[PDB]
Each structure stands twice: as C-alpha cells, then as structure tokens.
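Engineer: Sharing a structure here in structure tokens format.
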Amino acid sequence: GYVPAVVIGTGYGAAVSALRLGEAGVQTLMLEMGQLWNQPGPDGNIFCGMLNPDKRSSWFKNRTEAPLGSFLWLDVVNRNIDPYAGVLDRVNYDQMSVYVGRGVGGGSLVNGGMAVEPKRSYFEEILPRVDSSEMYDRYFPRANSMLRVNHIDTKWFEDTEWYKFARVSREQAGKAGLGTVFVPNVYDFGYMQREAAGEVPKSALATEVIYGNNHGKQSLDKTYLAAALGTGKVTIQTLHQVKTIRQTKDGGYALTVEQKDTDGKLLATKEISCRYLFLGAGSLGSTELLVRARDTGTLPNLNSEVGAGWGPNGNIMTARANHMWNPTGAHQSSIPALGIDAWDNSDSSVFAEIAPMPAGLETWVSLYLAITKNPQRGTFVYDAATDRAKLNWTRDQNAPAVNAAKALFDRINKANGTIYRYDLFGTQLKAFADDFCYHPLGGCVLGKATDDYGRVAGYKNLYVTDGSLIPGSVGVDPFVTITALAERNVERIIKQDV
Ligand SMILES: Cc1cc2nc3c(=O)[nH]c(=O)nc-3n(C[C@H](O)[C@H](O)[C@H](O)COP(=O)(O)OP(=O)(O)OC[C@H]3O[C@@H](n4cnc5c(N)ncnc54)[C@H](O)[C@@H]3O)c2cc1C
C-alpha cells in the first residue's frame, strides 16, 4: 500500500537517506531484494568464509567462485551449490563483471571496509558544481563519525604476523620512491587485536570478508540502518525487489514489487505507493530502474543522461612475485590496512590497495587493487526484449587504466628486480585483471541525470542517492564519498522539498 517515503535498497545512499527521513518524522519503508543477514547457518555462523564457501556466498549461482586473484589456491574449495539469495553477486555484462552486495546493508556486507576521503582537489575536478567547503567542513566528518571509522594501532600493525604482507609491499614500494598511507576502516581494529590474541572469535583473521564478516566489521546494519530503525519511523522489507516505477495519476509514485523466497520463488507481486521516492539500488540497480522506466514509458520525461557516464573507478587488479627472501606470510588479515598513494590528479595517478590474500599458506605473492584515472565511460542501454539494462563497456576501454597501473608497478618491479605474476587471472598470460569492478560509479550522474542534490530531472519528489550519482571515478575507495554526498543531499531535500 501507501507509505510517505520509500527507499529502494539498503546500501550507503539508502541508509543515510532513511536515517535522516526518519529523524525528520517521515514514515519510510525500505525495500531490499536480498536478505536480512541474521540467521545462523549450518556451521553456526551467519556468513561463510572464503575457505568454506557455500550457497550463502553467491547470489543465484550454481557453483562457488574463488575471490579474484586467489583461483590458484582457492579453486580446490569450490563446490556446486543450489541457486540461493546469497550475499555476493557477480553481475556479468558483455565485457565487464561487476560485484555487488545483496542484503540489508548492500555492499557494506561484503566490502573491505576501507573508509577514505577523496583528495579535495580531485573532488573539485569531478564535481565542479558542488560546494566543496561544506563537503569537507561538514558532510565528510559526519559520515566518518556515523560510519564508525577507526584507525589501526601502528605498533600492533608493525609487530603482527597478520600484516607482514603489507609491510613487504611497503618496503618494496619504498625502493621505488613510492609511499604508503594507513587506510581507515569500519572494521573494529581493537577487535582485530583481540582476534590475534585469541581473545574473541576470529573473522578478519579467519579468512572472512567478501562473503561477509561474522564479527568485527561495522556494516551499515550496525550503524546507519540500526539508527534508522531506532527512529521509530523506518521499516525494512527484505526479499522485495522493485521492478517498475511510475508516476501515479493523483500524485506521487507507484512501484511493482516482487516478493521472493530465498530459493528465488515468486511469492507475490505487490503495488506500493508513496509521496517521496528515493533510489538507493546502487550504480547498477538505480540506473537499471530508470532506463527501464524511461524506455517502457512509465517515467517518459527522464532525460538522455539517464544511463550515461558509468565507470569502474579505474579498478585494475595485479600481482607481483616476491623474492624468496620476502615472504608475505601464511596468515594475512582479510582487511587491508595500507595503500600506495601515487595519486596526483594526472593521468598517471594510482591509488593502490595492498590486498591480502586468503590462501593461508606462503605464496610469495603481493596483490594490489589499483584505482586509476581513466576518462573512458560506458552507458547502460535498456534491452526491452529481456527487460534488462545492458552495460555498453568494452574491455579496450580499460586500456588507460591498465597502462597507468602498469607504469606504477613497473617502477616497483624495476627498483626490486621482481616480475609480475601472469597466472592468477586465468590460463592465458595476463598480469592485469581489466574486466571486473568492485566500485561501480555512475549511470545517473549528479548534475546530468539529476540536479546537484540527486533530484531526478523531469520529476518532483524523485531522488537518486547512491553510487550512480558519482561521475565514474573518485580516486579512492568510494563508500565514504557516497555516504557524505548522501548526507548533503538528503539534508537539503528534506529542508526544501519535504
Ligand atoms: C569485493 C568488494 C570490495 C569493496 N571494498 C570497498 C572498500 O574497502 N571500501 C570502499 O569504499 N568501497 C568498497 N567497495 C565498494 C562499495 O561497497 C560500494 O561502492 C558501495 O557499497 C556502493 O553503495 P551504494 O549505496 O551505491 O549501493 P550498494 O551498497 O550496492 O547497495 C544497493 C542495495 O540495493 C539493493 N537493490 C538493488 N536493486 C534493487 C531493487 N530493484 N529492489 C530492491 N533492492 C535493490 C541491493 O541488493 C543492495 O543491498 C567494495 C565492493 C565490493 C563488491
């Protein structure tokens, strides 16, 4: 039925939006297509780990997959599974696979927790219509506080076997003149210490992250969404996927919403209507809803910019083979702590996460997730035949990202006399994974598909809140930027529209 505000999804944009709506007294319903992850499974844990994947690992696939970079060591643990409403969805497009979370909390359930503010001068370049002073003065600090960002104890970091992998890359990078930075996180680093001491159940130190963390990680269900529920004005319905959006004849918006079980069986189709409609379905999900609505004629006044301007945050994965005297360790925390910041806003810019690997024995490999500045963009194009958005991105559009990553890591290899690994990303020789994305950005870009606060052009009381707003790149891990921009946007929307 009717409810004043509906929020589609429960990731970062959605969670911020719902909390502030509820605090403003607006009764709000959040619709999430995945599960509320709170039921102990067959091992007594909510989530499966990376060395024991099961159906919970995967959104409707029939076989588990190894985390990218890890196939050579983790294919042995893969198994056939029944298609199930699991937590991590590998979404396959023509020449790009985008990985997204599915559940109450969205990507916050599956991500590495890295909570980083973009460089102000880069923010100013990518979003020149946005007042950067309020972002840096007000909204970024608010986001970091609410998200419960915290910082690793450097003495513990320096001492612990669980971060040897990070220290090895730091030393190697330093021989090339390259520096590292500590990366703040939403994973409780005090908890992580006690894990190493054998004092509390392990999660990051038990090879968990990408299928969820049973402990330690402050995903959005614990932070913004808990607070939203606490207002008394917000509820969350799960296993509810919004399919269509239209503008009702008498005002407001109406949604068709499918309710499924965890096996994917359709239980019901419901119409839900509202006064205020907020899209927080992610870069992929929000954009799909809007291209569908435009091209099927249910939101005919959407503009041509809906679908445009997508990029993978310049994501490239690569790996180096260490010398035999530089082992990375059998025990690697699943939460990154250091990055290589070689980001100067030029086209050679790279911000690289020093990524753990989950094998649990010594491999001598250093793994990196590079974030680059690549101007190429893709477009989501509605396919009416299959009722799907398709992402028009081709692999050659990642050549600038590969080139930037390669130039940086070539400097490190030259300084150390090391070589790449070529075998971590399939049988063909391939040192740079260039057809995945963890950080999808764009599709409904701020100021192009929307006004400067995410109001969808052509419509009143229709808002986009999430990664689809970002113009393809932020130069850092994106969730803090999504969160801060959503804080800015919803405040203003409530003040002027609600
Ligand atoms: C492996 C991995 C590692 C990452 N590591 C980091 C990191 O360390 N730091 C960082 O900053 N970022 C990281 N990210 C990226 C980060 O998680 C995303 O940028 C962020 O979650 C995007 O937030 P969002 O609000 O746009 O959407 P999401 O968090 O993707 O949330 C969208 C939600 O909407 C739901 N949904 C979608 N369509 C519908 C629909 N039609 N109806 C109902 N519900 C719908 C989804 O199921 C989901 O719960 C990582 C991501 C992955 C996958």
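Numbering, chain A: per Swiss-Prot, residues 46-543 in sequence.
Determined by X-ray crystallography, 1.0 Å, according to the entry header.
Backbone N, Cα and C atoms are what each Cβ position is placed from, and that goes for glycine too.
Found this in Swiss-Prot, in case it helps:
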- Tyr57, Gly58, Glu77, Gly152, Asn156, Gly157, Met159, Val287, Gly512, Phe524: FAD binding site (BINDING)
- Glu398 to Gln: Mutant does not catalyze isomerization (>10000-fold reduced), and oxidation activity is 30-fold lower than wild type (MUTAGEN)
- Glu398: active site, proton acceptor (ACT_SITE)
- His484 to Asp or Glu: Mutants do not catalyze oxidation (>100000-fold reduced), but do catalyze isomerization, 10000 times slower than wild type (MUTAGEN)
- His484 to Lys: Mutant is inactive in both oxidation (>100000-fold reduced) and isomerization assays (>10000-fold reduced) (MUTAGEN)
- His484 to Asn: Mutant activity is 4400-fold lower than wild type for oxidation, and is 30-fold lower than wild type for isomerization (MUTAGEN)
- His484 to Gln: Mutant activity is 120-fold lower than wild type for oxidation, and the same as wild type for isomerization (MUTAGEN)
- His484: active site, proton acceptor (ACT_SITE)
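Context for these features, please: burial, neighbours, distances.
Structural biologist: The Cβ neighbour count for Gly512 (FAD binding site), using a 10 Å radius over every protein chain in view, is 35.
DSSP classifies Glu398 (mutagenesis position) as strand under the three-state reduction.
Listed in sequence order, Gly157, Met159, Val228, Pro381, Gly384, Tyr413, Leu414, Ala415, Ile416, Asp522 are the same-chain residues six or more apart from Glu398 (mutagenesis position) with CB atoms under 8 A from its CB.
In three-state terms derived from DSSP, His484 (mutagenesis position) belongs to neither a helical nor a strand segment and is classed as coil.
Other Cβ atoms within 10 Å of the Cβ of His484 (mutagenesis position), summed over all protein chains shown, number 26.
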Engineer: Can you go through the recorded positions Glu77, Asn156, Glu398, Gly512 and pick out those with a C-beta less than 6 angstroms from ligand 1?
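Structural biologist: Correct list: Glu77, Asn156, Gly512.
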Engineer: Check the binding-site residues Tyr57, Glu77, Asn156, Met159 for other C-beta atoms within 10 angstroms of each C-beta and report the one with the most.
Structural biologist: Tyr57
Engineer: Would you measure the largest Cα separation among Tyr57, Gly58, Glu77, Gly152, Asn156, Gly157, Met159, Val287, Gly512, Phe524 for the FAD site and round it to whole Å?
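Structural biologist: About 29 Å separates the two most distant Cα atoms.
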Engineer: Just to verify a number: CA distance, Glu77 (FAD binding site) to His484 (mutagenesis position), in angstrom, no decimals.
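Structural biologist: On Cα coordinates alone, these residues lie 20 Å apart.
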Engineer: Where does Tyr57 (FAD binding site) sit by DSSP, helix, strand or coil?
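Structural biologist: Where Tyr57 (FAD binding site) sits, the three-state DSSP reduction gives helix.
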Engineer: What's the CA to CA span in angstrom from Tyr57 (FAD binding site) over to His484 (mutagenesis position)?
Structural biologist: 13
